[PDB]
Structures are given as structure tokens and as C-alpha cells.
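Just below is one structure, and these are the notes that go with it.
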Amino acid sequence: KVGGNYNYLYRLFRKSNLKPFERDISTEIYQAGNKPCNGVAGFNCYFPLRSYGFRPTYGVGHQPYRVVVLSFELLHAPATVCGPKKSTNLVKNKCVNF
Amino acid sequence: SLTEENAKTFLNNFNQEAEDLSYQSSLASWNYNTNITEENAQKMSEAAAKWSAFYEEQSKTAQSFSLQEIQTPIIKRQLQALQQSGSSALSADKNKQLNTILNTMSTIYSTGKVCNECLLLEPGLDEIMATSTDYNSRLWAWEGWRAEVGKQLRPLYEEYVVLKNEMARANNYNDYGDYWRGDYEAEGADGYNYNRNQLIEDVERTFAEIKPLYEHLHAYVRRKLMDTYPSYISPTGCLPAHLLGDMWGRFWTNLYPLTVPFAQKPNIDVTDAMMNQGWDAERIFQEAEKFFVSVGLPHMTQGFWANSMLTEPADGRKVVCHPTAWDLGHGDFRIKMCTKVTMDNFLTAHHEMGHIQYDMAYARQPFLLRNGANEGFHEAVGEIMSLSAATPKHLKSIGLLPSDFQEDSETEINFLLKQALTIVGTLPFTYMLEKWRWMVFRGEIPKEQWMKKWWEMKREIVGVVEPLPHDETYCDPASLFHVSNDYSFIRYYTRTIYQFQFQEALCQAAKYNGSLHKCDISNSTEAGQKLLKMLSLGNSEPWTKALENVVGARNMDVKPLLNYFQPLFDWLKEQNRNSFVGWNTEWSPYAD
Ligand SMILES: *[C@@H]1O[C@H](CO)[C@@H](O)[C@H](O)[C@H]1NC(C)=O
Ligand SMILES: *[C@@H]1O[C@H](CO)[C@@H](O)[C@H](O)[C@H]1NC(C)=O
Ligand SMILES: [Zn+2]
């Protein structure tokens, strides 16, 4: 958006890194220093979630990029998602491989 | 639990907010410049005010992290680049008084007029001092200007100097000069550490090496002016201040028609050749892009061709219309100029494109370090590009000069002289002005001997004499733009030296055999990757290391400068034989 699409958020600070396929949607102030924060932002107490200033005037490295990840799971459970398959001859009066 | 990680996180948050606020402010400024209106101007002012408030608040909150505990060099440098307060050190009363005096001086300089006709600075005074060749026609304007503007700014400048000195002292400094000399202060290892006081000893040393060439050029200019000014020039005297082609004499380029080595072979101008082929602004910019890609530099952004204002807008928009290279951030680089098919603009396009290429280099460094090594480096990377793109060999490669042309000796000498009248003649003036300003801010020159010592130095360094006596009631230093409006002037000397340093350092690595001024870094991928080694650092390392990365030396070097004009140097040394190179500091045009 010309003015700026500030609706897409992203977390910049956190106590420790995440684990494989972990999600965090908490919005508590980052307790950076020893001063225990009291829900207010300021020195050593910053908001973890910031927003993106997506604009059309941006270059190619800061513009919005949509990224999807397809992860395949092969548990011992029977497979239920199998890809496609087919050909088409109902050949008669001739022995063929069916 | 250590303060280092706390400062790291604080700087991370500060940069995250700055890369947004500065971008908004720069975009508002660009919108204001595109269509200059009262609404866009208000938007720009509001954005700038918000950015300044945020920056000063962060600095106030940043001074609580002493650099002694910060161990990582990059983190300490990031914190130091922000802890500096500047003008906020003074009290509200002192700050408001300084702002009032500054704006008063700026308004008095912008609305200055000299009448006995009745013109202003830009409409009549500049053209008159540039083209006029009559003695009085220039003397009257010069005297009127330096007596009106100088005498109106003297009382305000006297208090402005003390206010700036107090401001500097409030910021742990000694004088305003030391504050201005802080940009060249480096920090690092034992070899990459530079001090402010060390510059005073270098700028002078670098000037003693250029004295012979400047003296020869001045003698030649005096001998050539003796003709047009028979009864106003002495064979062994200085040159009047009103016969230098400019109100102050910063650039002697306007003296080329009177000082021409060989008139029967004029300089080379490809404007007509550029018009015959049907070129245009976009074609010039494409040629500049091709040249900058030949050296082996990144490709321009796709937005540089869409969002950039490369040509004058025909939609009725009133633009400032002076060449500028804007780096709004987040991959946004543009160039503002009313580009046309002339040669000077063709070369300025390459000069301004250098600024964009530089901004596209240090984009990886933190926002607190997205700037050139020093004030003299940013402008030195673009000028060297024009020196390589304005040679007789490059114009033939692009197709502006037919192949049947061959480089001549007389025209080469003419071009060398025309370049020296603007590059070699502008160094002594800037050096003398900065020396005077430093000695004034330091209180070494009593306030009762300002103009006296100023004019005494004008004869010893620049070799210029006044056409009429000017006692302490005048203020000529203030009559200059950079002096009235708060701005540093030493950056030009360092820029002029560093451009030649980079030229030689990048031309010797490209295994070029010939005159230093006829170099052509095109078709040389090794000349670009070695240059990017310094453009990618910016302010992340001390300027000494950034310089050594290109030239190898860790300080100013003037030997490459004398090697650029060596042919012209020998020409002047052989032509100035029948005269005394120099000037005696007692001759006076006003005295009989
Ligand atoms: C010129 O300024 C007006 C506001 O006075 C604005 O509406 C218009 O879009 C501007 N022209 C441009 C930027 O093309
Ligand atoms: C660079 O090399 C190309 C290919 O040989 C040539 O066409 C071009 O004219 C050369 N340019 C210069 C600067 O010599
Ligand atoms: Zn410029």
C-alpha cells in the first residue's frame, strides 16, 4: 500500500530461540534488563512484535515475499495422500499387459 | 546480564525504528522536491521534526552506555555514532539564541543586494563577476557586496562564533573547529587510529607539496591577465580579489577565456555530436549504467528507472533542479536533475550515479554506519568516475567522438589547464579559509584583528590582495555561502586529494600505461572489485583502513595529485621562465 501496509507483524526479540515447528503468539514486553517491566515500554523493556512498512517504492529485497513450505510426513500410519496415475487402452482380441 | 548484550539489543531496536523513520522523512522530502507545494512542504517538515525528535530522544537514552564496557568494536562504534548529542547540549535559551542568529545570517545572505544598477547575488552579481572584464565594473560590485553583507553580518557573526564555541565546549570539546575536525577522527588498532589534532599537522604538510604547482599556475595567470589589465597588475605582485573570475575566488574556471594555452585548438565538446545521433536523458543514463557495470559494479535497481526523476517534469511541476542523489532506504535510490543533452550534464550524470553506487554498497552495514568513511570520501568516489568517463578514449568507445580523431598535445595541455584552474586553484583558497576559521574559533586571532589577519593571510597563501582597504568594520569571511550558512569547508581539500588518490590507486591496478589523466577504467573488472572493497565498509571501519584498502596508505597523499598535472606542470615551468614565480606581500592596488 502507498501509505504502508503495517498489518503484517514479525517478532524481533525473544528469550531463547524456537524449536522445530513452534509458534509463539504472546505479546509480552521483552524483559531485556534486570528492571522488571510493568507492562509499559521504554528503557530495557521493548515490544517484541514490530510491523512491516511494506510500500510499493521499496526495492526487491524489502518488498513483500510470500513463502510456503510443504513438509511431508511418513508415519507408520497408512498413506492417504497419493499422487496421480493413468493411461488409456481397453485393447481387445490381443494379449497385452494389464 | 552483561551490558554488551543490552547495548546490542538497544541498537537493534534503534536501527529497526530508524530504518523506518528516516525512510519516511526522506520520502516526504522527495515528494516535496518533486512538486514543491505548501502541503508537501508541511508534510516534509513534520516528518523531519518527528525524525529529529526520535533521534534526539534515542541519543539522550543512549548516553547511559559508556563505551568502556562495550567490547565488540562494531557495537561500540554503533553506540558512539549515536551518543554524540551535538546542538542539544546547550540550554533551551542558548539553543534558541543560536538558531535565531543562524537564521538571521542565512536570511541576510539570501536577501543581499548591492546597488551603486540594483541587482541581487545570483541574478546580476554572479554573471557580472564571471563574464565582465572591466576593472571598475567588477571592483564596485565586489566592494559593495563585501561592505554590505560583511558589515551586516559582522555583529551577528561575532556572537554566533561565541555561541558555537560554547556549544562545542558543552559537548566535551574545546572549540567549534575541533567539533568540525571530529569527522576525521578514527579509532581502531595502533595503525588505524587517527586523532583530530593530527589533521592540523597533515593539511599543512599536504599543502607545502602543492605550493610549486600553484605558484607556477598563479604566475601564468598573472602574465596572461596583464594584457586585459595593463594598469592593474604588477609583474611581481599579487592578484586583486575582484579579478579572479568570482566574487571570492573559490574557482578560477571563469578565467579560461583570458588564460588559454592554445586558442587555435579549443576544447572538445560532444554536445553537437550527442544531438546528431538523437540521444536523450534516458540514453545518457543508460550509457552511464553501462560504464558503471563495465568496471564490475552491481546493476542499478529496477526502481531507479521508474520512480526516479531523471528529466525535467513537463506536467508543470516546479523542481529545485540541482543534481542530487537520494538514497531513501530499503532499496530505494533515485537521482533528481533536469538532465539534458549537454556535455557538462552528461558528466554530472556519471558523477551523481557514483553517489548512488556508493549508497548501494554500504547498504549491508547497520543503519548507524550507512555513510562514507568521512565527509571527504563520499564526494570523492563520484568525481573519479567523471575523470575516467570524460577522457578522449572513452568518448570514442561510446561513439561520441569519431575514430579518425587523434589525441593532440596542445588540446591535451588546454584540457589540463582548464582542469587545474578549477582543481588546483580551489585548494589554496579552501586551505586558507579553513586555517583562518580554525584560528578564529580557537581565539588565537583577537576579535580586534579579524579582517587584518584575514587579508594578511590572503596574501601569503592564496596570493590575493584587496583593491581597497578594509579595516575591522567589515567581515569578508562571512560574505561566503559556507561561512554564513553553517557548513564545513575543509571537506573540499580532503575530497580533492582523495579523488586523485583513488584515481591513481585504481588506475595502477588496471595496468594502464600512460598519463594519469588519460586513464580509462572501463573494460576492467579488477578496477571495480578493488573499489567495492572500500565502498562496502562505509563507516564500519576507521577511514584509515578504508583508505588503505584502496590506495594502501593510511593518510592523505598529495604525490598522486602532482602526477595528474605533470605534463601541464612542465609546460608551465617552461613557459613561466621569463618571470618570477611568486609574489611579494607588500604590493597594494589601493596604495600609490
Ligand atoms: C503537484 O502538487 C499537487 C498538490 O498541490 C498534487 O496533488 C499533485 O499530485 C502533484 N503532482 C505530482 C506529484 O505529480
Ligand atoms: C571493451 O571491449 C569490447 C569488446 O572487445 C569493445 O567492443 C569495446 O569497444 C571496449 N571498450 C573499451 C573501453 O575499449
Ligand atoms: Zn553535488
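Using the numbering of Swiss-Prot, the residues shown for chain A are 444-541, in order.
Cβ atoms here come from the backbone N, Cα and C positions, even for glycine.
As given in Swiss-Prot:
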type: MUTAGEN; residues: A:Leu452 to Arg; note: Increased resistance to neutralizing antibodies. Decreases HLA binding to NF9 epitope. Increased binding affinity to human ACE2
type: MUTAGEN; residues: A:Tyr453 to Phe; note: Decreased HLA binding to NF9 epitope. Increased binding affinity to human ACE2
type: MUTAGEN; residues: A:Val483 to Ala; note: Increased resistance to neutralizing antibodies
type: MUTAGEN; residues: A:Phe490 to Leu; note: Increased resistance to neutralizing antibodies and human covalescent sera neutralization
type: MUTAGEN; residues: A:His519 to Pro; note: Increased resistance to human covalescent sera neutralization
type: VARIANT; residues: A:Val445 to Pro; note: In strain: Omicron/XBB.1.5, Omicron/EG.5.1
type: VARIANT; residues: A:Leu452 to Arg; note: In strain: Delta/B.1.617.2, Epsilon/B.1.427/B.1.429, Kappa/B.1.617.1, Lambda/C.37, 19B/501Y, Omicron/BA.4, Omicron/BA.5, Omicron/BQ.1.1; Contributes to cellular immunity evasion and increases infectivity
type: VARIANT; residues: A:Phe486 to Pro; note: In strain: Omicron/XBB.1.5, Omicron/EG.5.1
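Structure with Swiss-Prot features highlighted.
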| residue | record | Cβ neighbours (10 Å) |
| --- | --- | --- |
| A:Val445 | variant position | 7 |
| A:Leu452 | mutagenesis position | 12 |
| A:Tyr453 | mutagenesis position | 9 |
| A:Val483 | mutagenesis position | 7 |
| A:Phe486 | variant position | 13 |
| A:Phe490 | mutagenesis position | 15 |
| A:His519 | mutagenesis position | 4 |
Interface-proximal recorded positions, chain B, C-beta separation under 8 A, candidates A:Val445, A:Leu452, A:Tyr453, A:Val483, A:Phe486, A:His519: A:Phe486
Alpha-carbon spacing, A:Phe490 (mutagenesis position) to A:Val483 (mutagenesis position), which is rounded to whole Å: 9
Inter-residue Cα distance where the pair is A:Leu452 (mutagenesis position) and A:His519 (mutagenesis position), in Å: 37
A:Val445, A:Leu452, A:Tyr453 screened against A:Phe486 (variant position), Cα within 10 Å - retained recorded positions: none
Cα-to-Cα gap, A:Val483 (mutagenesis position) vs A:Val445 (variant position), nearest whole Å: 31
Cα-to-Cα gap, A:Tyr453 (mutagenesis position) vs A:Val445 (variant position), nearest whole Å: 20
Rounded inter-Cα distance in Å - A:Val445 (variant position), A:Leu452 (mutagenesis position): 18
